[PDB]
Amino acid sequence: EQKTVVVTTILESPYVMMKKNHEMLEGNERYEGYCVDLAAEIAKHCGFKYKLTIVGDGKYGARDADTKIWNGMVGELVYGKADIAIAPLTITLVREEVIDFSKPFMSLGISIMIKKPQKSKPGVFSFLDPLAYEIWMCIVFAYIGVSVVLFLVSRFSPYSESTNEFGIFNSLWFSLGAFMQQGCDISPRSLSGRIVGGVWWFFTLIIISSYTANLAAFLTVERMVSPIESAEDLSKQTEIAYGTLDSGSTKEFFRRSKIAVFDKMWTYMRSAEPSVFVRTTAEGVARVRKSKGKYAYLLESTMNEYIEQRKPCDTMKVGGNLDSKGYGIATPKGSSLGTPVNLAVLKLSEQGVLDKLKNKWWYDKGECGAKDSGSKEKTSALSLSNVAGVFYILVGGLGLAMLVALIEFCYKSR
Amino acid sequence: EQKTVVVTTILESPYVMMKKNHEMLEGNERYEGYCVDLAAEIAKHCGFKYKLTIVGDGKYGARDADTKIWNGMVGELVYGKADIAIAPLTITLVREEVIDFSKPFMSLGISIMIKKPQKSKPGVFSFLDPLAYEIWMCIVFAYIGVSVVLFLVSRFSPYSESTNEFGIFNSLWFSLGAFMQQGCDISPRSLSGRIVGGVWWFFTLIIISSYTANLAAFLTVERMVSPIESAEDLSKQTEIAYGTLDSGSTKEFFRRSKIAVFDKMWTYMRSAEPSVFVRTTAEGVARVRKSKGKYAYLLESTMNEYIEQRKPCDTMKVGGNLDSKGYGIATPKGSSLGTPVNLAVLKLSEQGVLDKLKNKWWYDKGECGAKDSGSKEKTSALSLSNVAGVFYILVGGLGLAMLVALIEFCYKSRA
Amino acid sequence: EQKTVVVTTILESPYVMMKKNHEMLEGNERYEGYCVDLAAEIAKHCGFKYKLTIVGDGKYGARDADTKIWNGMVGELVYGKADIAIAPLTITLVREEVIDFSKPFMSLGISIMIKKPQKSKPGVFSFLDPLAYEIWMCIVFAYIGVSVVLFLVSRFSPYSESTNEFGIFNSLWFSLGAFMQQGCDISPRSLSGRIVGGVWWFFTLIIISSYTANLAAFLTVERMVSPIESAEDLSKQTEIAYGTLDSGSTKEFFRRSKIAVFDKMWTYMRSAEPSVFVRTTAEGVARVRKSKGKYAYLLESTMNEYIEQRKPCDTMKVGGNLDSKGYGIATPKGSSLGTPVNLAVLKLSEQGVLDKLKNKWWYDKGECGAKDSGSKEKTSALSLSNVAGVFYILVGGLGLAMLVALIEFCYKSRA
Ligand SMILES: N[C@@H](CCC(=O)O)C(=O)O
Ligand SMILES: N[C@@H](CCC(=O)O)C(=O)O
Ligand SMILES: N[C@@H](CCC(=O)O)C(=O)O
C-alpha cells in the first residue's frame, strides 16, 4: 500500500516558510520553500505519497555528552519517528555513524557578518589627491633647483655691472609666478637665462595639463574605510565580541579544531560572558543589527548570501570561506529509500533543476541596490563641503601676512 | 425580399466612434469611423443593404470558464444573433475552430505603455549650474577680504608714504585681474604683499580649474535609461504593476504561452492583488496616467500609437512588438459570404484604399509628431539659446559704463 | 595475510607525476604526487600493503559506442583488473550505476581557457604620444617661419632704423613665449607685425587646446574587452575553434545537456572539421598556446588554476564555473573495502589534511606568482614613473645652460 512517508524538516528561510494564508489553507499548502520544491521533485521521481511534519523542538543538535541520548532531527531519524529528512543538514562524521546520507546537492562554507560601515565624505585636503606623494616632493625639489640655477647664471659680475634685476628673492618670485601660470613683469633678457626659462615653461605646461584632467571624479569618492577585511583580526583584538549558533555543527567544528587561531577563538567563546550564543539565526541577525556593529556572528554562507538580499541590507559578508561542507538527504540506516533517493539527487543535479530552484529562491526576491547599481550617473553641481578645505589655507595666509607685517613694522621703527 | 444584413461591432476608438450629433441623428448616420467606411466599401463591392448594431455587453469575448459557452461578439456570431462582424477581432487558433476569418487587413503586435518622463528645459543662466549657489556666494566675501587685506598691508608706514602704488582701487583691480587669469600690469614687492598674492593665486587655480572640469563633465550626455525594450525588465522587478484587458486575446496569450519570461509575467498577473484588469481600454489608459508611473498597461500596438499621435500626447511608447497577429472580417461557418469578403479585402488591399483610410484616422492629424523622432547623437553643436545669458550681461555692462562716464563728466564739469 | 591491494591511476599533473629519478629508482618510489600522499594516508589508516600501477591506455574511460563495453580506468576496475582506483575520477550518473563512490574529496567546475592578449607598458616619453609624430615635426618649421617673417617685416626701413626692438633674437623669444601661452614682454606696434602676431595667436589657441583635450581623452579608461566569457563568443560565432578532451566526462556532458547554448556548442563541436579533440590535457594546452589565440580548450577549473601557476603563465582563465561536480575514490560494487574508505575521507576532510596537501601542491610551489590581475578602479593616481621623462629634460636643460654660461664668460674675458 502507498504509505505516506513521514517527512521531517525545520522552519527556516528560504528553505521552509509558512505561507501567509496559513490561517485559511490546510495540508501541505501551508508550507512553501526550496526544500518543499525539492521534496516534491524527489517524491515525483520516486513515485510515492508523503506527509509533511515539523521537528518537535526546532533543533538540529547532536548526541548529548555522557548520556548518548540523540535529539533533534537526528533523534527523530534514529528512533524511527520519521522516514526521511529533507533539510539543510550538514554532513559530518558523527552523523554518518548512525544515519546514511545521499551525495551532496549543495556546497557551502563558514562565513562572517558585521554591521556595514556606511560610506563617508572625502577628506579636507582631497584637492591634492590626484597626484602621488613623491610627485609633490620632486616638484618642490625642482622648484628649488630652478630658483637657484637662475640666480647663479645671472649676476655673475664679469670683467660695476648691475643691470640684471634677478636677485635671489626676485628669481624665487619669478619661478613661482611662472608655475602658477600668472604673468610677470621681468624676463631673463640673456641667452642662458632664456634657456633656463624655456625649459621651466615646458615642465609647467606638461605638469598642470595632466593634473586638471581628472578633478571632478576625485573631489567626490563616496566609498572608503572598513573595520576589517581578512576577518583574521577577530582573533587578535577583543573590541568586537562574536559567537556561534548553539546545538549546531559550527560549534562542534570550533570545539574540535586544533588550528591555533580557531582554538584561541573557541577558548574565548567558551568562557566570555554574558552568553555570546543564540538559539535561532534571526535572533543572532537582530542582535548584530542592534549592537551597533560591536558584535559579529558566524553563519553558513548559504544564509549570508540571502540575508544581504533583503531590506534594510544593513549587514554584509566579509572574508573568504574557512572550509567546505555539503548538505544531504538523510535516511534511517539500511532503509530501502537510500539508493533511489541518491539516484534521484544525482539526476536532479545533472538536469540543472537545483540551479533553477536556486535562482527562484535567491535572486528573484532581491530588492536592495546591490542587484543593479551600475548606472553611476554624474553627480549634480559641486557642494561646498567638497571644496571647503581650500578656504581655510586662504584665511590662514591672510592671518599670517598681517603678523609678518606687524613684526616687520615694530622691528624697523625702533 | 432578401434578409437585410445584421452587422455587429464594438464601440472602440478610432475604429467606431459616436457621431457628435448622436442625440439628433437617426438611422445609420449616428456612427462614423474607420470600420464604418470599410463597411461602406464592402457594401458597395458586394451590393447589399445593411443595418448597424452595437454588441450587447462590450466584450470581444472568448470561451468561458470551461463551460464551453461563448460570450460577447463571438457568441453573437456563433449562436445566430448576427450575420457578420466588422471589428478589430484578432485571429487566434481557438476562434478558427468555430468561425471563418478572411485574409488579414492589418498587422500589429503586443506593446507596452507608460508615462512619458518629461522633457528637458535648460534655463537662461544654465552655465552657472556646475557650481552650487553657496560657492558663488562665499567667493565674493573671499574677493573682498583679499582686497582689503592687501590694501591694509601695502600702504603701511614704510619707515616715504608715496613709495607704493597699491591704493584701494588698484588692489581691487589687481585681485580681479588675478582671479580671471587674464594677466596684470603690476605686482607687489613687499614680502607681506607677496605672500598674500601667492595664496590668492593658489586659490584661483584650484577654483577656475574645477569649474572648467565639472562644466565639461555635464556636456557629455544627458539621458534617462528607461525600461529596456521587449519589457523583460517587467519580469525582474515588482516596482511596476501591470495588467491586461478582461476577456481579450492578450490575456489568453499570457495564460497559454510557455515562454518562461511570459509565463513568469502571467504567474505575477494571475497572483497579484488587488485585481489589475480593466473592462475598457479607456480605463487602462486612465490607470496608467493616474498611477504616478507605477503602472503599465499591455495593449495592441495599433491602439497604442493612437494614444500618442493625438492630443494630449502625454504618454510614451516603450519597446517593440512581442509577436505578430492580424485582424479579420469574420462570419458564421454557415454562410456563402466567405468568398466575396475575401475577394473584396484583397481587392481593397491591392488598390491601396486601406492605406488611404489609415492615413485618414491615425496620421492625418499628426500634430505632435513634428521633429518628435529626435536623435541619439552625442556630438550636437551648441545652439545660441544656450549662451544668450552671457550676451545680455555683456550688453548691460556696456550700457552701465556708458552711463557712468556721463555723470563723471558732468561732475568734473560742475565741481 | 593482508593480500596486496592492486591500486590503479593515470599520469596527470600534479595528481601523479614521474619522479626525477625514475630511471634509477625501484618499487613504489618512482611515483610522487598529491594522490600518492593521499594513498599513503589511507594506507596508514587501514594498514594494508599496496602496489601502484598505471592504467594501460591513459583514459578515464566511458561506455563505448552502444556496444556496452567500458574502456579505460572504469573498464580495468569493473572487470577485476584492479581493486581500487585513486584518481580525479568525476562522479557521474552513468558511473554510479556500476561502481560505488565515496563522498567527494574536492570540488570543481567546468571552465574555459584562452591565450592572454599580451600587455603594453608606457614608454619613458609616453607624454608625447597623445598628439602625433608628424605634427611635432611640422610645428618646428612653423615656428622658424613665423620667427623669420616677423624679423624680416619689423626691421624694415622706417622711412630711424633704431625705432623698433624686434631684432632676430627678440623675435625668436617672442614667438616662443607666445606659443607657451605664458605672456610676453612686448608686442609689435606696426600693422604688418600685428597681423603676423594675430595669426600666430590663433594657431596657438587651436593647437594647445586639442593637445590638452586628447591628452585627457586617454586617461579616462584603458581596458581590452577580450573574448566574452560564459561561452558567449564561442556560441555566437565560429571565429574561435574549441573542442573537449576525448573520452571524458565533459564530452558526455556536452552531448547530453539540453541547455540551448550548450546544445549549440555541442552541435558545433560534433560537426566542425578537422578533429578538434585531443588525447591529453598537455596536447589541449599546446593547441591553445600555439594557435595564435584562435583556439580554446574546455577543462576542469582545478586544472586551469594550475596552468595559470606554471611557467611562463601566459594563459588566462575566463568566466566562472559552468556547473558543480566532485571527485571520489571508487571500488568494485559490493566489495567490503570501501565502507572504511568513506569514513577515512571524512576524517581527513575534518582534520584539514586535504587543505594542507592542496596548499603543499598548488601554493607552496607558486613560483609563477606574477599576480598581474590588477584592478578596475578608474581613479588611480599618477605614479612618478609616468612623469620622469620630464624631469630628465628639466635637469638636462639646466645643465646645458649652466655650461653655456662658462664659455660665454671665457669668450667675454678673452675677446
Ligand atoms: N547545518 C548545520 C546548522 C548549524 C551549524 O551550521 O552549526 C547543522 O545541521 O548542524
Ligand atoms: N484584439 C483584441 C483586443 C483587446 C486586446 O487584447 O488588447 C481582442 O480581440 O481581444
Ligand atoms: N575529470 C574528467 C577529466 C577530463 C575532462 O575534464 O574532460 C573525467 O574524468 O572525464
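Count begins at 1; order follows the chain as displayed.
Cβ coordinates are placed from backbone N, Cα and C, and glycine is handled just like the others.
If you look up Swiss-Prot, you'll see A:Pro88, A:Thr90, A:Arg95, A:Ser249, A:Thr250, A:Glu300 marked as L-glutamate binding site. In Swiss-Prot, the entry for mutagenesis A:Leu93 to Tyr (Swiss-Prot position 504) states: Promotes dimerization. Strongly reduced desensitization. The structure shown retains the original residue. Record note (Swiss-Prot) on the natural variant A:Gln181 to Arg (Swiss-Prot position 607): In RNA edited version.
Here the features listed in Swiss-Prot are placed on the structure.
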residue	record	DSSP class
A:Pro88	L-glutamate binding site	coil
A:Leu93	mutagenesis position	helix
A:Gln181	variant position	coil
A:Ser249	L-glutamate binding site	helix
A:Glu300	L-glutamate binding site	strand
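Note: A:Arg95 (L-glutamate binding site) has non-local neighbours A:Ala62, A:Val74, A:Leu89, A:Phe101, A:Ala330, i.e. same-chain residues 6+ apart with C-beta under 8 A of its own C-beta. If you take the Cα of A:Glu300 (L-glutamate binding site) and the Cα of A:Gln181 (variant position), they are about 60 angstrom apart, rounded to a whole number.
Closest in space to A:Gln181 (variant position), of the recorded positions given as A:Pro88, A:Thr90, A:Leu93, A:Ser249, A:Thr250, is A:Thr250, taking the CA atom of each residue. Listed recorded positions (A:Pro88, A:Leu93, A:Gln181, A:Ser249) with a CB under 8 Å from any chain B CB: A:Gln181. Filtering the binding-site residues A:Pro88, A:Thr90, A:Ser249, A:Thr250, A:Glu300 for a Cβ under 8 angstroms from any Cβ of chain C leaves an empty list. Within 10 Å of the C-beta of A:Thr250 (L-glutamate binding site) there are 18 other C-beta atoms, taking all protein chains into account. All protein chains included, A:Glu300 (L-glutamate binding site) registers 21 other Cβ atoms within 10 Å of its own Cβ. A:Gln181 (variant position) is surrounded by 18 other CB atoms, counting those within 10 A of its CB over all protein chains shown. Summary of the L-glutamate site environment: with the site residues A:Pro88, A:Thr90, A:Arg95, A:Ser249, A:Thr250, A:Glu300 set aside, the chain residues having Cβ atoms within 8 Å of the Cβ mean position are A:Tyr60, A:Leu89, A:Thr92, A:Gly248, A:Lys325, A:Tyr327. Non-local neighbourhood of A:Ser249 (L-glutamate binding site): A:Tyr60, A:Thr90, A:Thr92, A:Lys325, each in the same chain, at least six residues away, with C-beta under 8 Å from its C-beta. Its own atom aside, the Cβ of A:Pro88 (L-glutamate binding site) has 19 Cβ atoms within 10 angstroms in the protein chains shown. Taking CA atoms as the reference points, A:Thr250 (L-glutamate binding site) and A:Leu93 (mutagenesis position) are 13 Å apart. With a cut-off of under 6 Å between the Cβ and any atom of ligand 1, the binding-site residues A:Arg95, A:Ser249, A:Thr250 reduce to A:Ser249, A:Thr250. Largest CA to CA distance in the L-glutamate binding set (A:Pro88, A:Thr90, A:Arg95, A:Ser249, A:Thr250, A:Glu300): 18 Å, whole number. Neighbour count (other Cβ atoms within 10 Å of the Cβ, all protein chains): 21 for A:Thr90 (L-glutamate binding site). Less than 8 angstroms from the CB of A:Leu93 (mutagenesis position) sits no same-chain residue that is six or more residues away.
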